[PDB]
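Participant: Quick one: the structure is below, and I'll ask about it shortly.
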Amino acid sequence: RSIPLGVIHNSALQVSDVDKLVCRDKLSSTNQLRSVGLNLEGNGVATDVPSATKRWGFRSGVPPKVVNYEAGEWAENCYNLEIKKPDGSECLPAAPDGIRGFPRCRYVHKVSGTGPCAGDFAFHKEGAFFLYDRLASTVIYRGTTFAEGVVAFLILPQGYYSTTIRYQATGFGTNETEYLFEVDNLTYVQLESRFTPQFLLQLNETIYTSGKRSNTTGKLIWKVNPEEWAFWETXXXXXX
Amino acid sequence: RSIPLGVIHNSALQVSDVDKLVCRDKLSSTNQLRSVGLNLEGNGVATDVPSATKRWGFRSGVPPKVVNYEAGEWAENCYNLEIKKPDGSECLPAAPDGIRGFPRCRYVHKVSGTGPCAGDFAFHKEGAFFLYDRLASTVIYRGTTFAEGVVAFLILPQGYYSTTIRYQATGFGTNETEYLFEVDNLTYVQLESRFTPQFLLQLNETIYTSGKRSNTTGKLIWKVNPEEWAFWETXXXXXX
Amino acid sequence: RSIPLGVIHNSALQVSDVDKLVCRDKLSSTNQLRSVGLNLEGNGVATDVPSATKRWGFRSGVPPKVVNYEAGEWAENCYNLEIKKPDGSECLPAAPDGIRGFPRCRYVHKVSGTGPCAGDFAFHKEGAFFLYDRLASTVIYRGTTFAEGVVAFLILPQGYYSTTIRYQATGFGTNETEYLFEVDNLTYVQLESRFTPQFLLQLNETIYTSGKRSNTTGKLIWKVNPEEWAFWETXXXXXX
Amino acid sequence: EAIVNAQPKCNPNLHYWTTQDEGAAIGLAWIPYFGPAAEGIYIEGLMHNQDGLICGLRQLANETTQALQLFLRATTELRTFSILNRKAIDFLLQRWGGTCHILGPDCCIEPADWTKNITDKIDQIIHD
Amino acid sequence: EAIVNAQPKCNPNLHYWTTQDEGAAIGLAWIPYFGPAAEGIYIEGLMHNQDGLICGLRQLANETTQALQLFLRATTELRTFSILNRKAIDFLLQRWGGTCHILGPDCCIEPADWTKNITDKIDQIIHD
Amino acid sequence: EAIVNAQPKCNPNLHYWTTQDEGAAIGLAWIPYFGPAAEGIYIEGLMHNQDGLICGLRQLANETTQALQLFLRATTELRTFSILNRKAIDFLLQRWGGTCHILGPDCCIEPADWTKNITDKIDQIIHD
Ligand SMILES: *[C@@H]1O[C@H](CO)[C@@H](O[C@@H]2O[C@H](CO)[C@@H](O[C@@H]3O[C@H](CO[C@H]4O[C@H](CO)[C@@H](O)[C@H](O)[C@@H]4O)[C@@H](O)[C@H](O[C@H]4O[C@H](CO)[C@@H](O)[C@H](O)[C@@H]4O)[C@@H]3O)[C@H](O)[C@H]2NC(C)=O)[C@H](O)[C@H]1NC(C)=O
Ligand SMILES: *[C@@H]1O[C@H](CO)[C@@H](O[C@@H]2O[C@H](CO)[C@@H](O[C@@H]3O[C@H](CO[C@H]4O[C@H](CO)[C@@H](O)[C@H](O)[C@@H]4O)[C@@H](O)[C@H](O[C@H]4O[C@H](CO)[C@@H](O)[C@H](O)[C@@H]4O)[C@@H]3O)[C@H](O)[C@H]2NC(C)=O)[C@H](O)[C@H]1NC(C)=O
Ligand SMILES: *[C@@H]1O[C@H](CO)[C@@H](O[C@@H]2O[C@H](CO)[C@@H](O[C@@H]3O[C@H](CO[C@H]4O[C@H](CO)[C@@H](O)[C@H](O)[C@@H]4O)[C@@H](O)[C@H](O[C@H]4O[C@H](CO)[C@@H](O)[C@H](O)[C@@H]4O)[C@@H]3O)[C@H](O)[C@H]2NC(C)=O)[C@H](O)[C@H]1NC(C)=O
Ligand SMILES: CSC[C@]12C[C@@H]3C[C@](C(=O)N[C@H]4CC[C@H](N)CC4)(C1)C[C@@](c1ccccc1)(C3)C2
Ligand SMILES: CSC[C@]12C[C@@H]3C[C@](C(=O)N[C@H]4CC[C@H](N)CC4)(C1)C[C@@](c1ccccc1)(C3)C2
Ligand SMILES: CSC[C@]12C[C@@H]3C[C@](C(=O)N[C@H]4CC[C@H](N)CC4)(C1)C[C@@](c1ccccc1)(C3)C2
Ligand SMILES: *[C@@H]1O[C@H](CO)[C@@H](O)[C@H](O)[C@H]1NC(C)=O
Ligand SMILES: *[C@@H]1O[C@H](CO)[C@@H](O)[C@H](O)[C@H]1NC(C)=O
Ligand SMILES: *[C@@H]1O[C@H](CO)[C@@H](O)[C@H](O)[C@H]1NC(C)=O
Ligand SMILES: *[C@@H]1O[C@H](CO)[C@@H](O)[C@H](O)[C@H]1NC(C)=O
Ligand SMILES: *[C@@H]1O[C@H](CO)[C@@H](O)[C@H](O)[C@H]1NC(C)=O
Ligand SMILES: *[C@@H]1O[C@H](CO)[C@@H](O)[C@H](O)[C@H]1NC(C)=O
Ligand SMILES: *[C@@H]1O[C@H](CO)[C@@H](O)[C@H](O)[C@H]1NC(C)=O
Ligand SMILES: *[C@@H]1O[C@H](CO)[C@@H](O)[C@H](O)[C@H]1NC(C)=O
Ligand SMILES: *[C@@H]1O[C@H](CO)[C@@H](O)[C@H](O)[C@H]1NC(C)=O
Ligand SMILES: *[C@@H]1O[C@H](CO)[C@@H](O)[C@H](O)[C@H]1NC(C)=O
Ligand SMILES: *[C@@H]1O[C@H](CO)[C@@H](O)[C@H](O)[C@H]1NC(C)=O
Ligand SMILES: *[C@@H]1O[C@H](CO)[C@@H](O)[C@H](O)[C@H]1NC(C)=O
């Protein structure tokens, strides 16, 4: 039915029944109301680029919608997309005036590349929102850092480090998408779902220090050998 | 004075006096309030293109204004205008973001052509609104289907077929405007006010089936011979 | 703390304490609330172009903000800025849709010229607003007449002549800015702070009537010889 | 006052369209990616002229126009969405924007059951 | 608190402009197509410093600026039109946002006439 | 009803960011020209799962999504800022949108102290 409103009662969070009036409920001003955003991360969804991009898809005929929210959660994983069609045209719209990136991201996964982009806008296939700076959108904007999340509404009771991880993509938004983790402009690693951000950063440092970067004009691509816990509770070639 | 608000009382719709307070009046939530749009059609105005375009005019110095409305009436007649000056410049502004055509139209009268367009925006000379998709505007947008209508505000008590009819116009927006009903790109019929949409569609089918379309590279224009009820209660040449 | 609200009590204007509830206070409708704009002029700030432009400065990283206001004060002094960098690029953004100039100005000081413009937007260094037509902005828009002012909020109790004065500027927005009052396109007067608008207009009329305008293709610049009250309570060369 | 339709004609039947924001979606249809396009978000209905409401509505919207236009002229807002919310606020301020004097014509408080609740106690006290 | 003008000067007269949304238009002037241009929608007035209100207003607007700027910093809305409506809501919530205890300092209900209405009945009962 | 977290996992700690519009600025920091850039307007906090509120919040936001999406589908407003204000209005209309019948289940008026205030007077009248 209507949009639920959370309220603290009996030492527990509840949704207030509109069909039942509680006079003991006290709302003393609009400052007692809050909209808040929570990250899908916090529910345990896979956050690696291959798993996360499978949750987004292109669709035409549905106008985008934005809703504001006033407080949010620091993110471990955010994303920033520069996707083009094979012919060079942009797949994503420029960010509307006043929409900036999500404000707290430990790792920004920046994906550049190409896909067929068969639809006017990119939506969340599970109905979640793309969280920007205190604005939640149903669609992805070009080159703008976002976290996946959902919004709640409440009656209240009466340093920062960011690291960008860059990737190339072909067939973005399809069944068989290909991802490459970028070490420099000529040195790439075949991306797997199981690669955590910390692992990619260590893999990058050991490639620089071991001198496994390309030393030709050509593109060098590494495949990494074989070598259930959430983030808060913890020329081709081969490398083993 | 203030914007009137309709309310049901004594088995009749009334406007509520603000200077008089009625405690028996019950407003239990904002969901009991509605804005609604009604079509000028329903009051019996002539709906043919020649009569309807005489109600609109161009004016400078007055900023456009939009107001939303939540429910509307299925239209028999809507209009869609592609008007240019003789020099090729557009007379009407592109539709602002989020403004789509009126959602239910039996016949869309699409008028293309030229006029002097002596003003920055096209307004309703009787003060009515142009009704789009749940937005009412004081001005006409280019290429965007609208119905003529007016808005009311209420306290509530506690398939679809569309056919486009195309026309050419010269001297649009003036005393002596000329209209042509388009059969194909080379076959036109001199438009009269008395021609109903159903008549124009039958006239079109009998021209195709009789082979009275142009069979040269040139433009063929037909004039139709001589041959008080509202819609809900029911090379030149000649043809008799 | 919160945004103050002015109210008339004991024959005096007061700010209402939110922590204290006064039941005798009567708010009978939203029409009893008003937002109003007052001009910095009315507090006695210097209004000459050299003094007033020193109160504005360029800054990046801060998004512009607009707030509406419903009533304002007739201004003696307004300003209108066409500032470019030395390379020809605009320093100020075009006025957003629906923002027009401040509606009542005895004198519009129109300043054209160049400066380094080291920041994305021009802000008021004292936190005042730029007042436009019933919209107050934190930033200056290109070519749009504004008055300097501040906004208040109230609970209410239960011809027009404009003259444009034109100036050229170099080093706009810096310590050592240079201003020229424009008589025609080839005749300028070195501007001083002490020059009132009425004096500049008289200086302009006596230059035309005395024939002290340039009579070559070149630019003639005059310096004026030596010859505490608020406005409501009252080739180079030389001229004495 | 009652609304007096003074139009040349009246269509007595109202074939209308609108939306519903509390629409019970089946399965995934509420997900924007999976749901209907802009053209398919509408419900439809048909209302007849019982109590003359349809003809009243046409006249009401007609008569609203002058006040609504004058409001739009005076606002600097490009698109106005706030009229109904403001009316609900004014509805509340009209009744509760000041001290409520019980039994006075501008105070919507019914002390009937409380007066009777007190009255039953006094009859009990008199019995004592 | 009372407003204390602490400005270097005060213009004691307020020559103002505004609009009126309930402006009784003559004939067709309310029709946008026929009405005034953007520059002609204004009424004017002149207010003097009776009760020191003009100088109070200048100081009030001056002192409002810090709180208003901090509000604008924290909102993501490009143009804010909602401040007065929100204040009217807060006015209502301050008085009616909870149970109203009659005779308590936070309940704007006057039972005077109702207490007197009851008092006249008891004097009648005592007469019985 | 109580909120029942049915997610595969729950991060029991909430490291959050927000703004404060009544932020006591030191000196000139409230002046936009002198204040922080867009990236520095945030306060931070850390909230633990006392009373299970964090896991409740995650489930609440999850369950809000269908109704919030259906609302966004039906509005033509590009950016919606008005949901909380509308909820405060509905809170008021639910209690005060009609005549308040004292002692009735839909009237949040406490006559306790007033009933006792009257009761002390009758005991005084009986003493007379
Ligand atoms: C609120 O919280 C709930 C509970 O956490 C979330 O529920 C999730 O909802 C989504 C879809 O709405 C579910 O995803 C779907 O899963 C189906 C079956 O699950 C597969 O994967 C699981 C592992 O998670 C296996 O155990 C299982 O055997 C299945 O293999 C899929 O069939 C669906 O497939 C669809 O999408 C794919 C991807 O493109 C297509 O290839 C398919 O053709 C098909 O269209 C779909 O992926 C998810 O499982 C639910 N999680 C849980 C824990 O129940 C809500 O989403 C959340 N609300 C919001 C707004 O976030
Ligand atoms: C709410 O409902 C009322 C009632 O239905 C509507 O009233 C109409 O208002 C318009 C103008 O506001 C009227 O139109 C004007 O009519 C004048 C005289 O009418 C002529 O036509 C009628 C046939 O309808 C003849 O009987 C009569 O003898 C006249 O020949 C005209 O003189 C006016 O002319 C102006 O416009 C024309 C067209 O460009 C110019 O050439 C002129 O120079 C002049 O500027 C004008 O056309 C209309 O008659 C009214 N109808 C009725 C039934 O009274 C409201 O409009 C409606 N409100 C809204 C917002 O819709
Ligand atoms: C509400 O009302 C109050 C009172 O009227 C206004 O207060 C003014 O606030 C501004 C700054 O916020 C003050 O300006 C500052 O003045 C400092 C000292 O004043 C000099 O000038 C005065 C003459 O007015 C002399 O008497 C004095 O000796 C000083 O020489 C300056 O040091 C400051 O300088 C800063 O800016 C300059 C200009 O770019 C830079 O070069 C400096 O490096 C430095 O950054 C500054 O100019 C002003 O004096 C206050 N007036 C009064 C009367 O107190 C509020 O501004 C007003 N609020 C709003 C929103 O309008
Ligand atoms: C007991 S649940 C109320 C909370 C408690 C914390 C602070 C909150 C807040 O926004 N305070 C604000 C209130 C206004 C004040 N001027 C500044 C602080 C209110 C946000 C919060 C939350 C929730 C979900 C996601 C992110 C953040 C965390 C929920
Ligand atoms: C008795 S007059 C109340 C009406 C009755 C019908 C349905 C209405 C409506 O919008 N219902 C909505 C109410 C919210 C609900 N979640 C979905 C349905 C309310 C619109 C209507 C009308 C009026 C004029 C023009 C077009 C449409 C027709 C007026
Ligand atoms: C006693 S202080 C109330 C004032 C009195 C005058 C008229 C005011 C007004 O806006 N009236 C409006 C009220 C609505 C009506 N439909 C049209 C007239 C209300 C504005 C005013 C003011 C203040 C500061 C700056 C400029 C203007 C001057 C303050
Ligand atoms: C493409 O995607 C579909 C659906 O996810 C899958 O069944 C199919 O195997 C994939 N590959 C090809 C070649 O179709
Ligand atoms: C790598 O490529 C990007 C884009 O092609 C370019 O902007 C960047 O300067 C390059 N870096 C180096 C070190 O060449
Ligand atoms: C990879 O390692 C090099 C070597 O220090 C470093 O400069 C670069 O920033 C690293 N890349 C990332 C994404 O951290
Ligand atoms: C040159 O590249 C090869 C393969 O990337 C690498 O094994 C070798 O160490 C490089 N030479 C250097 C870094 O001197
Ligand atoms: C043009 O329009 C006016 C006014 O409608 C009319 O009087 C005139 O006869 C028309 N034709 C010409 C040639 O002016
Ligand atoms: C008719 O003309 C229009 C515009 O000039 C064009 O788009 C359309 O293709 C033409 N149709 C045919 C059948 O040539
Ligand atoms: C006119 O008739 C032809 C023949 O069937 C048809 O294809 C065309 O769509 C008709 N035009 C209209 C406007 O219905
Ligand atoms: C050719 O055109 C003429 C005039 O439009 C028409 O009378 C004739 O039947 C046409 N010929 C055909 C359709 O074969
Ligand atoms: C430039 O401005 C600064 C600060 O206002 C001032 O100290 C300095 O003297 C000015 N001139 C030069 C040449 O730096
Ligand atoms: C003066 O210069 C301006 C801009 O350079 C130009 O628009 C204007 O026509 C000129 N006036 C004369 C009289 O040449
Ligand atoms: C300066 O004087 C001339 C002569 O009358 C006049 O035309 C011109 O407008 C004056 N300039 C200003 C700014 O008043
Ligand atoms: C020519 O210019 C000079 C200097 O501006 C001036 O003194 C002289 O009167 C002018 N001659 C005229 C106006 O005939």
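Don't overthink the numbers, they just go from 1 along the chain as shown.
The deposited model was determined using X-ray crystallography, 2.3 Å.
Each Cβ is built from the backbone N, Cα and C atoms, and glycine gets one as well.
Swiss-Prot lists B:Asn10 to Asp (Swiss-Prot position 40) among its mutagenesis entries, and the accompanying note reads: Induces GP1 secretion. Complete loss of virus capability to enter into host cell. Swiss-Prot gives this note for the published mutagenesis B:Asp25 to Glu or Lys (Swiss-Prot position 55): No effect on viral entry. Quoted from Swiss-Prot, the note on the mutagenesis of B:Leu27 to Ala (Swiss-Prot position 57) is: Complete loss of virus capability to enter into host cell. While the structure shown retains the original residue, Swiss-Prot records the mutagenesis experiment B:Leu33 to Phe (Swiss-Prot position 63) with this note: Almost complete loss of virus capability to enter into host cell. The note that Swiss-Prot attaches to the published mutagenesis B:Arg34 to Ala or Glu (Swiss-Prot position 64) is: Complete loss of virus capability to enter into host cell. Quoting Swiss-Prot on the mutagenesis of B:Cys78 to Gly (Swiss-Prot position 108): Almost complete loss of expression of GP1 and GP2. Almost complete loss of virus capability to enter into host cell. Under its mutagenesis annotations, Swiss-Prot gives B:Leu81 to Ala (Swiss-Prot position 111) the following note: About 60% loss of ability to counteract host BST2. According to Swiss-Prot, the mutagenesis experiment B:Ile140 to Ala (Swiss-Prot position 170) carries the annotation: 90% loss of virus capability to enter into host cell.
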Participant: Among the mutagenesis positions listed here (B:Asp25, B:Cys78, B:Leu81), which has the Cα closest to the Cα of B:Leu33 (mutagenesis position)?
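Facilitator: When the Cα distances are compared, B:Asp25 comes out closest.
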Participant: Report, in whole Å, the straight Cα-to-Cα distance of B:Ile140 (mutagenesis position) from B:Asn10 (mutagenesis position).
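Facilitator: About 40 Å separate the Cα atoms of these two residues.
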Participant: Do any residues at least six apart in sequence from B:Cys78 (mutagenesis position), in the same chain, have a Cβ closer than 8 Å to its Cβ, and if so which, in order?
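Facilitator: The answer is B:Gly101, B:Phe102, B:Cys105, B:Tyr107, B:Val108, B:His109, B:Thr145, B:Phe146, B:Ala147.
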Participant: Find the Cα-to-Cα distance between B:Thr234 and B:Unk235 in angstrom, rounding to a whole number; note that the 19 residues connecting them are absent from the deposited model.
Facilitator: 36
Participant: How many other Cβ atoms are found within 10 Å of the Cβ atom of B:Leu27 (mutagenesis position), counting all protein chains shown?
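Facilitator: For B:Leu27 (mutagenesis position), the count of other Cβ atoms within 10 Å is 22.
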Participant: Round to a whole number and give the Cα-to-Cα distance in Å for the pair B:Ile140 (mutagenesis position) and B:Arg34 (mutagenesis position).
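Facilitator: Pair distance, Cα basis, whole Å: 25 Å.
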Participant: What whole-number Å value do you get for the CA-CA distance of B:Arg34 (mutagenesis position) and B:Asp25 (mutagenesis position)?
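Facilitator: Pair distance, Cα basis, whole Å: 16 Å.
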Participant: How many whole Å apart are the CA atoms of B:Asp25 (mutagenesis position) and B:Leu81 (mutagenesis position)?
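Facilitator: B:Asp25 (mutagenesis position) to B:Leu81 (mutagenesis position), Cα-Cα distance: 45 Å.
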Participant: Filter the mutagenesis positions B:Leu27, B:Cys78, B:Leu81, B:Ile140: retain a residue only if its CB is under 8 A from a CB of chain F. Output in sequence order; output 'none' if empty.
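Facilitator: From B:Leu27, B:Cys78, B:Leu81, B:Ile140, the ones near chain F are B:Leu27.
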Participant: Which Cβ among the mutagenesis positions (B:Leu33, B:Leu81, B:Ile140) has the fewest C-beta neighbours inside 10 Å?
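Facilitator: It is B:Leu33 that, of the mutagenesis positions B:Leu33, B:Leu81, B:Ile140, has the fewest other Cβ atoms within 10 Å.
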Participant: Across the 6 residues that the deposited model omits, what is the distance in Å between the Cα of B:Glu227 and that of B:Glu228?
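Facilitator: Each end of the gap has a Cα atom, and these are 16 Å apart.
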Participant: How long, in Å, is the gap between the C-alpha atoms of B:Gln158 and B:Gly159 where 23 residues are left unmodelled?
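Facilitator: So the two residues bracketing the gap are 30 Å apart at Cα.
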Participant: Go through the mutagenesis positions B:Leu33, B:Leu81, B:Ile140 for me and flag any whose C-beta is under 8 angstroms from a C-beta on chain D.
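Facilitator: Sorted by position along the sequence, the hits are B:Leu33.
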Participant: Would you count the other CB atoms within 10 A of the CB of B:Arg34 (mutagenesis position), including those on all shown protein chains?
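Facilitator: Taking every protein chain into account, the count is 16.
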Participant: Quiz question: given the mutagenesis positions B:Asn10, B:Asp25, which has the greatest number of C-beta atoms lying within 10 angstroms of its own C-beta?
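Facilitator: Within the set of mutagenesis positions, the most crowded position is B:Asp25.
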Participant: Sorry to bug you, but what's the C-alpha spacing from B:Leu27 (mutagenesis position) to B:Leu81 (mutagenesis position), rounded to the closest Å?
Facilitator: 42
